[PDB]
Amino acid sequence: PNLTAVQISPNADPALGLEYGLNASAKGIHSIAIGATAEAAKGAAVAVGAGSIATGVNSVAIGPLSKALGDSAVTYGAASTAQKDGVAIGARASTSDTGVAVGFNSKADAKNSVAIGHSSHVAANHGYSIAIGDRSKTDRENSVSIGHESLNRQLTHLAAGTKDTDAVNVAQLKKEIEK
Amino acid sequence: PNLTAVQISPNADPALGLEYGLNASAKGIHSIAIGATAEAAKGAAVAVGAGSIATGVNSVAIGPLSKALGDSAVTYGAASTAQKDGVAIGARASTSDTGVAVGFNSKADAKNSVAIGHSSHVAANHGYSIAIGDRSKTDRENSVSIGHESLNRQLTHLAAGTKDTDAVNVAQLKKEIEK
Amino acid sequence: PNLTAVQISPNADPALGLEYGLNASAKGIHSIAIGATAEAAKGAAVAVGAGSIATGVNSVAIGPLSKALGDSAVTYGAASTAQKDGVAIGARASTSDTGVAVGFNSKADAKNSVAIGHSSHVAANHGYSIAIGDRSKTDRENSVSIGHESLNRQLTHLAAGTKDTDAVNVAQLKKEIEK
């Protein structure tokens, strides 16, 4: 037998504290599967946590019921989910392909979207958008939202813009008007 | 004995390179504890790293002295800390309940706050705020800070705002004034 | 022999599903190395994944070919790389010293920079800058970019600025002009 993978099924009864269908399954070459029913399905994938699933080549899923559902996807946290080339960090964090979701219950539903913060959310129809902050939600594609229906946030420590597509600060607004 | 957990105490002397009160402790059903004195205290929790601690149900703590102190909390990095439903990524990263801290020494002190970047910091009294960037610090609640006492940053690649609560760029400021 | 580290070399043939120069190497006291050729080189470092490398004291590297190249660095994902005190999350994510890179192929090339989003990029000469969003790229130091050469994004849910260095929204621009 050619040993290239690491498969570690339960080896202890938590009611006794002694280490010696809950088998872990490392099916890919060089893969790693650790924990009750944990499964690393393809090449070099890593799955650590009860019921964790790393379905993609080189995918990484850590946390109970965490699932990396595509190649290279990475998930960290209980019930976190990430599609191909995505990143989902935090319990219940979820991201569509090539997206980034960081925070408890964060959701990057649009492909390539970014959702940072608890319950931050980029709706599936808001392409290439970003939601930043607790409960921040996008309302359109090609945008960055720093708030939601019941909260608008001020943006601080902004240096005056110079190029046409640079943001403008209060001092700048006043100055330009004065002159 | 019903084996549902994975408990892996030290199995090698780094001075010899041979693998065979530093015992790891997987106390929860389906939990995983790997490393010198590592402890996963509750159901399905995961603790990997010397002195790592996952105290909450479904919590995940990886890194030496990393500690997930509440249910569903996730921590990654040396001495990283996260309260319930929080996310702390990076050495010394710390977050209060339901917050997000990413970066070395990042601190999301206010509940539900977000701190991204080295030494980024949302003070405990700045509710629902966000700090973005190296050393960025918030100065008030309900805000997003992209700088600190000795640094204001310009915001670039901003498309002209349309709705009342959209940001304004330089070209837009000039245009509106001209007319 | 004084057992303080965890070293787990391949223990299964994925073609058989049975768990019993690909040896793992836990060289540091309290270190953890799991997976084919995985190596945790210094004190308390953690390396999980085929070919993973944690070279720094207290560093953490998880994912195939993932490498934490400096003290306290943390990396998560296939081929992710992070220098000292850095954070790199996502396959191919890369960060220079004390930086943060989150997202597939994200690159925080400037020290202390932050790159969040798929292929987000802060060039090495753009000190202390941040790039937010899919393909967002900075074009200067001390800045925050929310777009790139072929995409400018609108910023939404912005509350009117009050301090001189606060951002201005559309309603505010109109109001000030009117008066």
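The numbers used for chain C are those of Swiss-Prot, and the residues that appear cover 32-51, 62-220, in sequence.
Header says: X-ray crystallography, 1.5 Å.
Any Cβ shown, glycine's included, is placed from N, Cα and C.
Listed in Swiss-Prot as a natural variant, C:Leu49 to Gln is described as follows: In strain: Serotype O:9. In the three-state DSSP assignment, the secondary structure recorded for C:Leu49 (variant position) is strand.
C:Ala65 (variant position) falls within neither a helix nor a strand when secondary structure is assigned with DSSP, and so counts as coil. For the natural variant C:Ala65 to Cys, the note given by Swiss-Prot reads: In strain: Serotype O:9.
In the three-state DSSP scheme, C:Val155 (mutagenesis position) is classed as strand. In sequence order, C:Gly140, C:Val141, C:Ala142, C:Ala149, C:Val163, C:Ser170, C:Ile171, C:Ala172 constitute the residues six or more apart from C:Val155 (mutagenesis position) in its chain with CB-CB distances below 8 Å. Quoted from Swiss-Prot, the note attached to the mutagenesis of C:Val155 to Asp states: Less than 1% of wild-type collagen-binding activity.
Quoted from Swiss-Prot for the published mutagenesis C:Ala156 to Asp: Loss of collagen-binding activity. Around C:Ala156 (mutagenesis position), the same-chain residues six or more apart in sequence whose CB sits under 8 Å from its CB are C:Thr136, C:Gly140, C:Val141, C:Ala142, C:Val143, C:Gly144, C:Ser147, C:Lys148, C:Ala149, C:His162, C:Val163, C:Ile171, C:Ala172, C:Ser177, listed in sequence order.
Checking the recorded positions C:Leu49, C:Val155, C:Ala156 against chain B with a Cβ-Cβ cut-off under 8 Å leaves C:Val155.
Cβ neighbour density within 10 Å is lowest for C:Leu49 among the variant positions C:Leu49, C:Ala65. As deposited, the model skips 10 residues from C:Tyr51 to C:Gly62; the distance between those two Cα positions rounds to 17 Å. For C:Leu49 (variant position) paired with C:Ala65 (variant position), the C-alpha to C-alpha distance reads 19 Å.
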